[PDB]
Amino acid sequence: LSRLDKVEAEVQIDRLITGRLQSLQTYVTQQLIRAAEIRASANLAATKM
Amino acid sequence: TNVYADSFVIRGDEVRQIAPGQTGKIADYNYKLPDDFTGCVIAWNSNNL
């Protein structure tokens, strides 16, 4: 921001948001997959318990 | 639906300041195009008048 006049920042902050927003969806989609992995393990624990 | 036709006279150098989302004196303190704009900028010389 403070380097540029905002009408340019609107462009740049995309490549930040587009980057970070993605990096979340990577991390999130990971957790969901990893959650199910624990999920099946938790079901096995309930079965053994 | 409803158009706004507003006109004025500026210098032949400062007209590049007239652009939606730029800086310089005419767009800084004189006349301000918005951040999200639709219309056309029509510009010509009237040096003979």
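Numbering, chain A: per Swiss-Prot, residues 981-1029 in sequence.
Determination method: electron microscopy, 3.6 Å.
Positions of Cβ are set from backbone N, Cα and C atoms, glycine also.
Within 10 Å of the C-beta atom of A:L981 (variant position) sit 9 other C-beta atoms, taking all shown protein chains into account. One natural variant catalogued in Swiss-Prot, A:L981 to F, is accompanied by this note: In strain: Omicron/BA.1.
The note that Swiss-Prot attaches to the natural variant A:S982 to A is: In strain: Alpha/B.1.1.7. For A:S982 (variant position), the number of other Cβ atoms no farther than 10 Å from its own Cβ, over all displayed protein chains, is 4.
Natural variation at this site is recorded by Swiss-Prot as A:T1027 to I, annotated: In strain: Gamma/P.1. When Cβ atoms from all protein chains are considered, those within 10 Å of A:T1027 (variant position) total 7, not counting its own. A:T1027 (variant position) carries a helical DSSP state (H, G or I).
Of the recorded residues, A:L981 (variant position) and A:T1027 (variant position) place their C-alpha atoms 56 Å from one another.
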